[PDB]
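Colleague: Attaching a single structure in structure tokens format; questions to follow.
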2 protein chains.
Amino acid sequence: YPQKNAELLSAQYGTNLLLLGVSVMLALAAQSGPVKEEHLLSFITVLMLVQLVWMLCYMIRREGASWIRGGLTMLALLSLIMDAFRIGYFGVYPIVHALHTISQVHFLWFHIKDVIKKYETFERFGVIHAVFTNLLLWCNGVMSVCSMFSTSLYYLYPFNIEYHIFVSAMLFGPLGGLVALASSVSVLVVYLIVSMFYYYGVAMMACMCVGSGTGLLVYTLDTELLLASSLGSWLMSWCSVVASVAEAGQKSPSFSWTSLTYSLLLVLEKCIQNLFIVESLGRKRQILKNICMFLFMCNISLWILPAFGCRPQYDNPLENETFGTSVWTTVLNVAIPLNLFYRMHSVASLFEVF
Amino acid sequence: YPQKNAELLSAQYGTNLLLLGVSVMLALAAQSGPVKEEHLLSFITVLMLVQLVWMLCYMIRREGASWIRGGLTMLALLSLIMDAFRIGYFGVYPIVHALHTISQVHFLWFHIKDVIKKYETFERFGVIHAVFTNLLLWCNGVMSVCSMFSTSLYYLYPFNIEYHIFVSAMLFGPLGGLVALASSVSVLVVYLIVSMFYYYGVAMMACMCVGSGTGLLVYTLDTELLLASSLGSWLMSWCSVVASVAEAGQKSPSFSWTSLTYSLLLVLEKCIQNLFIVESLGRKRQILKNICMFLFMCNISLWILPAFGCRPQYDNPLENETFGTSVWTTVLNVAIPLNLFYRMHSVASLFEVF
Ligand SMILES: CC(C)CCC[C@@H](C)[C@H]1CC[C@H]2[C@@H]3CC=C4C[C@@H](OC(=O)CCC(=O)O)CC[C@]4(C)[C@H]3CC[C@]12C
Ligand SMILES: CC(C)CCC[C@@H](C)[C@H]1CC[C@H]2[C@@H]3CC=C4C[C@@H](OC(=O)CCC(=O)O)CC[C@]4(C)[C@H]3CC[C@]12C
Ligand SMILES: CC(C)CCC[C@@H](C)[C@H]1CC[C@H]2[C@@H]3CC=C4C[C@@H](OC(=O)CCC(=O)O)CC[C@]4(C)[C@H]3CC[C@]12C
Ligand SMILES: CC(C)CCC[C@@H](C)[C@H]1CC[C@H]2[C@@H]3CC=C4C[C@@H](OC(=O)CCC(=O)O)CC[C@]4(C)[C@H]3CC[C@]12C
Ligand SMILES: CC(C)CCC[C@@H](C)[C@H]1CC[C@H]2[C@@H]3CC[C@@H]4C[C@@H](O)CC[C@]4(C)[C@H]3CC[C@]12C
Ligand SMILES: CC(C)CCC[C@@H](C)[C@H]1CC[C@H]2[C@@H]3CC[C@@H]4C[C@@H](O)CC[C@]4(C)[C@H]3CC[C@]12C
Ligand SMILES: CC(C)CCC[C@@H](C)[C@H]1CC[C@H]2[C@@H]3CC[C@@H]4C[C@@H](O)CC[C@]4(C)[C@H]3CC[C@]12C
Ligand SMILES: CC(C)CCC[C@@H](C)[C@H]1CC[C@H]2[C@@H]3CC[C@@H]4C[C@@H](O)CC[C@]4(C)[C@H]3CC[C@]12C
């Protein structure tokens, strides 16, 4: 049997798998009579069950990496406690999801590395199924003692979405840094006990742009992953830029050239850092070392801030009136958990450079 | 200067170019105060002007293929008369668009082939700009004597969108066939002078599936283009399948197992034909020849039918109540002009096989 056809036929299966999801999601976004949320939960439940069964059949037949695995396991633990909370609240979906999570963690830990290397068409259909089950659970995620459950679900939400992003992915000077690490926590605490976030972010992004530009002046999977994760922040930034300029057209002190500069600096920071990292992969070596140090000790600060819930973007009245509550909320729900992945990738890459 | 960075930096530019569009489109879909349609028209007008200027600078510095060029030129002629009608109705956009169309046609005809071969960073930024200007004009297209203008704009609409698809692309037995060619016109005329369309399509897709399957039993850019264009019909089909099943849950004779079979056959037909074509690229040779003949003389029939305006899908009350008028309309607006590209590609490929 020619094996190229398996790549094509499986690929067609995979895209039909995604497109069926889109159809059921579209019929749900419309909030029409015939399609209810339970139909989407049933659908994906059926896809997880199919996956589990595939893994069981595989086990029957068989009669950098450290950072990736650590991130995967910790995200899995958070996505599993997310289900412990859902199950505690009361349906069926959180149980199949918990089983799926446990399965994925185990398979990725022990087999995806080299066991799968020797393969034919069974694995080619299995992997595509897993990729489009995860990449469709991220869709469902993004779309979707009462205060105890609400608080825990809030804090765990970006980690469940990031979990799905991370699994999708796999299946398919120094003094300023050290001060910044303490400042991140200080900003978080004072926020919990708005404008400080934007001022901190602008100052931090300007310093990062200067550092990375200096490093460039002194001078394929990683580049693609950096760009793929960068798109979340780029979308969020351009939404803020469009709303800020549109309001700036009329008489309004809303923007105060602080949300526009912030958004443009975020775009510039990412566009420069991606090149610095890609290029990195006698007296000048020390400054390059200081650049690598100051940069990842800064990356961590901007990764802790959204990770611990200080995110003020959901409370912005400008881009909610401009884009709509559900649209702006969804855009933030996409950009935030992907940004939490990008920053860790950046830290690990800069560390390995150093 | 290292040239790899140009690929990365230009790529970042290109995706930011797309994301800015998305932001302005999102602020427009919301139909909020600050963003009007004129801001989107101004935006893209600015991008075309930039492109034109790029081409002028390029000309200053310089001090299968037949089917592709023919399709491009005829689509350009239809997209240009589209502007002749818009200009006749009265702003600025149709004039810049006409200039853009004339530019593209000329550049693609004489230079894109080999003149650009010798290049550095100017061309790398130029091509990405052109790709994301066209691939964003397709977005605007899809979203958007009065009866004379309405009639002409209706008939020319799929050809303007297909024009943008085609340009995006480039920048980045026998007796049954002969009868089918006459039947396509007969069906078109009787439709203009509904159920016949669905019965014809079901009969035709079942015959195509049998032919292609038989050919497979007897036994990289083209495969990717076939899949990329197939996704339009796959989305449209899964929308019909989801709405049909959801209605089938309740007591309803709407589906009548004619829209569900049609949609599933369309998916199967495409999934089998894509493999037949990819595999194709003593006594059994004659049947294979008959298969190639019967198939492209059938492909043409299903390409003439939507091309000449017999498309009844816009009048479906089921998938408009199920998905919403604007959503179902948009889905058809995507699937139809892409399907018109797929079928021509299929005919040209089968012809070359024969
Ligand atoms: C890298 C490749 C394999 C995937 C590319 C990312 C996808 C996961 C993205 C691409 C476009 C996205 C889709 C864009 C638009 C919509 C429409 C949206 O429907 C709406 O609610 C709009 C208004 C309405 O219809 O109510 C629901 C999510 C969905 C299907 C999307 C979910 C995420 C998708 C599939
Ligand atoms: C990588 C490149 C080449 C692809 C670029 C595609 C992105 C620009 C897409 C992918 C995900 C999309 C988003 C995914 C889903 C939605 C859902 C939609 O929200 C709704 O569900 C409708 C509101 C309601 O619930 O009524 C608004 C559009 C938005 C934010 C989409 C906007 C466009 C995005 C960012
Ligand atoms: C092959 C690569 C380079 C591109 C992939 C195809 C894109 C051209 C597609 C992918 C997802 C699509 C987007 C999906 C979702 C939306 C949301 C949509 O906004 C809505 O109207 C939803 C509800 C609302 O917000 O009112 C407008 C079109 C847009 C931006 C899309 C336009 C076409 C996009 C960018
Ligand atoms: C190639 C693979 C890996 C990517 C799959 C992405 C598709 C599933 C995306 C690309 C284009 C998207 C469509 C582009 C734009 C819209 C606009 C949106 O319509 C609106 O503008 C909102 C209605 C209003 O105007 O109020 C509804 C979703 C829809 C049909 C999107 C549904 C999801 C689609 C088909
Ligand atoms: C990885 C895991 C083993 C340890 C850390 C992950 C955290 C996200 C988890 C671990 C246990 C969780 C806590 C237990 C229950 C709590 C209810 C209420 O009072 C506010 C949130 C509340 C205090 C939770 C916040 C998030 C926590 C702290
Ligand atoms: C690798 C990475 C994915 C791990 C992330 C772990 C964090 C999400 C965990 C670690 C410890 C947790 C905190 C401890 C208890 C806290 C008190 C109460 O107000 C609820 C939030 C509260 C402040 C928690 C927020 C989430 C934290 C910060
Ligand atoms: C390529 C081009 C040179 C020739 C064919 C392309 C067609 C899509 C174009 C050519 C001229 C166009 C016609 C001229 C004006 C007409 C107004 C009204 O009575 C109904 C539509 C109306 C009759 C148009 C239909 C579409 C036509 C027929
Ligand atoms: C290569 C490909 C992109 C070329 C497509 C050309 C067609 C769109 C053109 C060719 C001739 C045109 C027809 C001639 C006049 C017609 C009478 C009136 O009722 C308006 C529609 C009317 C029936 C036209 C529909 C569009 C046609 C069929």
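Count begins at 1; order follows the chain as displayed.
Determined by electron microscopy, 3.7 Å, according to the entry header.
Yeah, the Cβs are placed from backbone N, Cα and C, and that goes for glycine too.
Checked Swiss-Prot, it gives:
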MUTAGEN   A:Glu162 to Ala (Swiss-Prot position 267)  Complete loss of proton channel activity
MUTAGEN   A:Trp234 to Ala (Swiss-Prot position 394)  Abolishes homodimerization. Impairs surface expression
MUTAGEN   A:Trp238 to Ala (Swiss-Prot position 398)  Abolishes homodimerization. Impairs surface expression
MUTAGEN   A:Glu269 to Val (Swiss-Prot position 429)  In backstroke; causes otolith agenesis
MUTAGEN   A:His345 to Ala (Swiss-Prot position 574)  Abolishes proton channel activity
Colleague: Run through the Cβ atoms and count how many others sit within 10 Å of the one on A:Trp238 (mutagenesis position).
Modeller: 24
Colleague: Rounded to a whole number, what is the CA to CA span in angstrom between A:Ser144 and A:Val145 on either side of 35 missing residues?
Modeller: 21
Colleague: Run a quick check on A:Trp234, A:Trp238, A:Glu269, A:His345: which of these mutagenesis positions have any Cβ-Cβ distance to chain B under 8 Å?
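Modeller: Cβ contacts with chain B under 8 Å: A:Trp234, A:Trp238.
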Colleague: Among all the protein chains here, how many other CB atoms are within 10 A of the CB of A:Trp234 (mutagenesis position)?
Modeller: 24
Colleague: Applying a 10 Å Cβ distance cut-off over all chains shown, what neighbour count does A:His345 (mutagenesis position) have?
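Modeller: Neighbour count, Cβ to Cβ under the 10 Å cut-off: 22.
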Colleague: Considering only the mutagenesis positions A:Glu162, A:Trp234, A:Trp238, A:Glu269, which residue has the minimal Cα-Cα separation from A:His345 (mutagenesis position)?
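Modeller: Nearest listed residue in space: A:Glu162.
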Colleague: Using the alpha carbons only, what distance in Å do you get between A:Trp238 (mutagenesis position) and A:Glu162 (mutagenesis position) once rounded?
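Modeller: Given the Cα positions, A:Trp238 (mutagenesis position) is 22 Å from A:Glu162 (mutagenesis position).
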Colleague: Distance between A:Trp234 (mutagenesis position) and A:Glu269 (mutagenesis position) at the Cα atoms, whole Å?
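Modeller: Given the Cα positions, A:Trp234 (mutagenesis position) is 11 Å from A:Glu269 (mutagenesis position).
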Colleague: Taking A:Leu281 and A:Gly282 as the last and first modelled residues around a gap of 69, how many Å apart are their Cα atoms?
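Modeller: So the endpoints of the gap, A:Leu281 and A:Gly282, lie 18 Å apart at their Cα atoms.
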Colleague: Between A:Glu269 (mutagenesis position) and A:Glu162 (mutagenesis position), how many Å separate their Cα atoms?
Modeller: 22
Colleague: Specify the secondary structure state of A:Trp238 (mutagenesis position) as given by DSSP, simplified to three classes.
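Modeller: Once the DSSP labels are grouped into three classes, A:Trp238 (mutagenesis position) ends up as helix.
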Colleague: Determine the straight-line distance, in Å, between the Cα atoms of A:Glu63 and A:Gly64, where 13 intervening residues lack coordinates; round to a whole number.
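Modeller: Across the gap, the Cα atoms of A:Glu63 and A:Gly64 sit 31 Å apart.
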Colleague: For A:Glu162 (mutagenesis position), which residues in the same chain are close in space, meaning a Cβ under 8 Å from its Cβ, but six or more apart along the sequence?
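Modeller: Those within reach of A:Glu162 (mutagenesis position), by Cβ under 8 Å and sequence separation of 6 or more, are A:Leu75, A:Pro337, A:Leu338, A:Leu340, A:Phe341.
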Colleague: Rounded to the nearest whole Å, what distance do the 28 unmodelled residues have to cover between the Cα atoms of A:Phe172 and A:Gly173?
Modeller: 37
